[PDB]
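Q: I'd like to ask some things about the structure below.
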Amino acid sequence: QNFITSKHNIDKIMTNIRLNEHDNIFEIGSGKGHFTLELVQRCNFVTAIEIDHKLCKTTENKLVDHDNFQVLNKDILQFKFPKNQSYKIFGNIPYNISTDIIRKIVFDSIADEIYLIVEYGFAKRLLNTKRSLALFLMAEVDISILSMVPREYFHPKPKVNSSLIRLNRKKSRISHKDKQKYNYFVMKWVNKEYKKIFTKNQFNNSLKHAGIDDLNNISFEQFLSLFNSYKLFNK
RNA sequence: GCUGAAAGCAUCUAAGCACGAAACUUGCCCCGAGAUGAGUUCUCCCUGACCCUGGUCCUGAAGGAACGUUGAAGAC
């Protein structure tokens, strides 16, 4: 359900989709072929993965005019990628896949540019720094909200407005060496037990060293500085 | 970081020294010997008889406790 059919809506959505000709594009949903039909002409190669056999066949006979694609169904939960291929990966809209496809795109792949259509709640929640999954997400990639998708766009019109989000990778840090410490850092931070990670000298002087005014509103860069101070204090 | 071989160079170290993190312990203030590992110092008081060899008598110290007038001490 919830498919976008109007070609005007498809064009207006693709207005924010920045895919180039020399990119292979992988997937997470073909739908009724409204978007993959334009996708096969925009980019070089398309990997159409669909969990519905009908939908696979309707994409096939909708795309018989093109040979620059291939279709392959490996439950997204188990599918895998060309660790040695540069690929903008475009995908679709899932149920919730709780850091399930998120891990597939930030932890189980080297995807350089990712586009999602999500529910406005997940657009605003997962952005906030009060959730740990956000912290492991911001560990090496960045998010930008390109646009908000109206709810009537889809065909069993949903109840909640959607939004378009963009993922790009900016890593180089706890790589593999202080990762187990970064994980040790995050869960103790989000669960708010300070004594396990700081005494009181450190807990107070780190905030002023990081320029912290209120603990109820935190940005990312000063959290990074706080983690650097933690590493300095704990060798 | 200085010197220096091990190991004809070299090097903060193997011999030594000098530093050094809004980090640690002290340096500031308070509780604290039920710390059963129960600590230390100063001062004061008790120097009878009998039978028996467990029974009586005489003696009541230093201090504490209780009552009253009460507190800028306090729910009791």
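Chain A is numbered as in Swiss-Prot, which gives 10-244 for the residues shown.
Header says: electron microscopy, 4.7 Å.
Every residue gets a Cβ built from N, Cα and C, even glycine.
So Swiss-Prot has the following annotated:
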- A:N11, A:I13, A:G38, A:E59, A:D84, A:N101: S-adenosyl-L-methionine binding site (BINDING)
- A:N11 to A: Reduces activity about 3-fold (MUTAGEN)
- A:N101 to A: Decreases affinity for S-adenosyl-L-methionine 4-fold. Reduces activity by 90% (MUTAGEN)
- A:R112 to D: Decreases affinity for S-adenosyl-L-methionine 5-fold. Decreases affinity for RNA 6-fold. Reduces activity by 99% (MUTAGEN)
- A:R112 to A: Reduces activity by 90% (MUTAGEN)
- A:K133 to A: Reduces activity by about 80% (MUTAGEN)
- A:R134 to A: Decreases affinity for S-adenosyl-L-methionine 7-fold. Decreases affinity for RNA about 4-fold. Reduces activity by over 99%. May severely impair protein folding (MUTAGEN)
- A:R140 to A: Decreases affinity for S-adenosyl-L-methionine 7-fold. Reduces activity by about 85% (MUTAGEN)
Q: Say we define neighbours as other CB atoms within 10 Å of the CB. Which of the mutagenesis positions A:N11, A:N101 has the fewest?
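A: Counting other Cβ atoms within 10 Å of each of the mutagenesis positions A:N11, A:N101 gives the minimum at A:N11.
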Q: Report, as a single number, how many Cβ atoms besides its own are within 10 Å of the Cβ of A:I13 (S-adenosyl-L-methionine binding site).
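A: Around the Cβ of A:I13 (S-adenosyl-L-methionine binding site), 22 other Cβ atoms lie within 10 Å.
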Q: Roughly how many Å lie between the Cα atoms of A:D84 (S-adenosyl-L-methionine binding site) and A:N101 (mutagenesis position), rounded to a whole value?
A: 14
Q: I need the nearest neighbour of A:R112 (mutagenesis position) among the binding-site residues A:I13, A:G38, A:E59, using C-alpha distances.
A: A:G38
Q: Find the one among the binding-site residues A:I13, A:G38, A:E59 whose C-alpha lies closest to that of A:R140 (mutagenesis position).
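A: Nearest candidate: A:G38.
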Q: Take the C-alpha atoms of A:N101 (mutagenesis position) and A:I13 (S-adenosyl-L-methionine binding site) and report the distance between them in angstrom, rounded.
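A: That comes out at 12 Å between the alpha carbons.
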Q: Grab the S-adenosyl-L-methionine binding residues from the record (A:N11, A:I13, A:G38, A:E59, A:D84, A:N101) and give me their largest CA-CA distance in Å.
A: 23
Q: In the structure shown, which of the mutagenesis positions A:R112, A:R134 has the fewest Cβ neighbours within 10 Å?
A: A:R134
Q: If you compare CA-to-CA distances from A:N11 (mutagenesis position) to each of the recorded positions A:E59, A:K133, A:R134, which comes out shortest?
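A: So, of the listed recorded positions, the one sitting closest to A:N11 (mutagenesis position) is A:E59.
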Q: Enter the number of other CB atoms within 10 angstroms of the CB of A:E59 (S-adenosyl-L-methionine binding site).
A: 24
